[PDB]
Amino acid sequence: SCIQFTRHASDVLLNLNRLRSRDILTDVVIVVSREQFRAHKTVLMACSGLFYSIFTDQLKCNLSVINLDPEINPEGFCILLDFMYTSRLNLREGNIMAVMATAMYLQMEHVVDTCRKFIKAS
Amino acid sequence: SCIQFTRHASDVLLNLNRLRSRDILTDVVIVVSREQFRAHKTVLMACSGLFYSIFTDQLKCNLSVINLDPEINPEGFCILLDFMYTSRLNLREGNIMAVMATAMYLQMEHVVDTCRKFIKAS
Amino acid sequence: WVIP
Amino acid sequence: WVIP
Ligand SMILES: O=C1Cc2cc(Nc3cc(Cl)ncc3Cl)ccc2N1
Ligand SMILES: O=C1Cc2cc(Nc3cc(Cl)ncc3Cl)ccc2N1
Ligand SMILES: [Cl-]
Ligand SMILES: [Cl-]
């Protein structure tokens, strides 16, 4: 018999993104080639099958630095990290291939699905 | 020119609640009288003006235990912690006074607003 | 607020 | 997915 506040989840995500922009309570650095991205492990786990597996590992859960596979493009990762914290995906003709490849590696099934759909249309 | 995934924020919150139920990456214990509640500092901050102030404090940000004011009712806190992680509020005739008082202390303005509305109706 |  |  609960009542529900429709905007609650969106407002929570908006505040988590504000914490990220201000580097508040970030507990991990994701290294992608020469580029570094600060984030919250819980948000990464909630969005990605790969980060979920990494941070549930009894040894990796305690690492402050995670290095991604050298094939991963920093821009594709940046676009996906922004999507994790906002629900908004900056999908463009020039980045769609790098975004799909990064989403497949990160195990972000809904992003992979829209990339396959957008590629099929063209 | 971004696209948006409508269910993303709700899915993120659902996964954060799953992490909470399994006690994964919880980094704080909230003590309410004899009762203890494990949670994620970032989720508490995203939902509550009080926790936002506590965990942005250069000294309190590093505490693993936070003791609430002894006037705070553990059931009211439990109902509000559940709302933080689900968007669902278990508001009942028998708990509405304790829920409103706890939401005022935690600075959860939308919960305070619906409690005032529900009290006014009766 | 809604009835979910 | 939508146009926000
Ligand atoms: O496409 C995706 C997105 C995703 C997110 C998560 N994260 C969780 C899943 C569960 Cl069941 N509980 C807790 C968490 Cl944080 C796992 C796999 C995938 N695949
Ligand atoms: O009723 C409420 C709910 C709430 C949440 C937060 N938390 C934040 C606010 C901002 Cl601007 N950036 C980041 C965070 Cl985590 C503060 C005050 C209140 N009042
Ligand atoms: Cl996804
Ligand atoms: Cl609220």
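Since chain A takes its numbers from Swiss-Prot, the residues it shows come out as 7-128.
Quick check of the header: X-ray crystallography, 1.9 Å.
Any Cβ shown, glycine's included, is placed from N, Cα and C.
Quoting Swiss-Prot on the mutagenesis of A:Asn21 to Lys: Abolishes interaction with NCOR2 and HDAC2, no effect on interaction with CTBP1 and transcriptional autoinhibition; when associated with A-116 and 376-Q--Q-379. Among the features that Swiss-Prot reports, domain 'BTB' is placed at A:32-99, with the record citing sequence analysis. Under its mutagenesis entries, Swiss-Prot includes A:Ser59 to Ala with the note: Abolished ubiquitination by the SCF(FBXL17) complex. Under the heading of mutagenesis, Swiss-Prot lists A:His116 to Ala and annotates it as follows: Abolishes interaction with NCOR2 and HDAC2, no effect on interaction with CTBP1 and transcriptional autoinhibition; when associated with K-21 and 376-Q--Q-379.
Distance from the CA of A:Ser59 (mutagenesis position) to the CA of A:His116 (mutagenesis position) is 18 Å. With a threshold of 8 Å between Cβ atoms, the mutagenesis positions A:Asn21, A:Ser59, A:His116 that neighbour chain B are A:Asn21, A:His116. Here the domain 'BTB' (A:32-99) has, by DSSP, the following mix of helix, strand and coil residues: 30 helix, 15 strand, 23 coil. Filtering A:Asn21, A:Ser59, A:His116 by Cβ distance to ligand 4 (under 6 A) retains none of these mutagenesis positions. Each of the mutagenesis positions A:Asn21, A:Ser59 was ranked by the number of other C-beta atoms within 10 Å, and first place falls to A:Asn21.
The 6 Å Cβ screen around ligand 3 retains A:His116 from the mutagenesis positions A:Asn21, A:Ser59, A:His116, ordered by sequence position. A distance of 25 Å separates the Cα atom of A:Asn21 (mutagenesis position) from that of A:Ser59 (mutagenesis position). With a cut-off of under 6 Å between the Cβ and any atom of ligand 2, the mutagenesis positions A:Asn21, A:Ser59, A:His116 reduce to A:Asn21.
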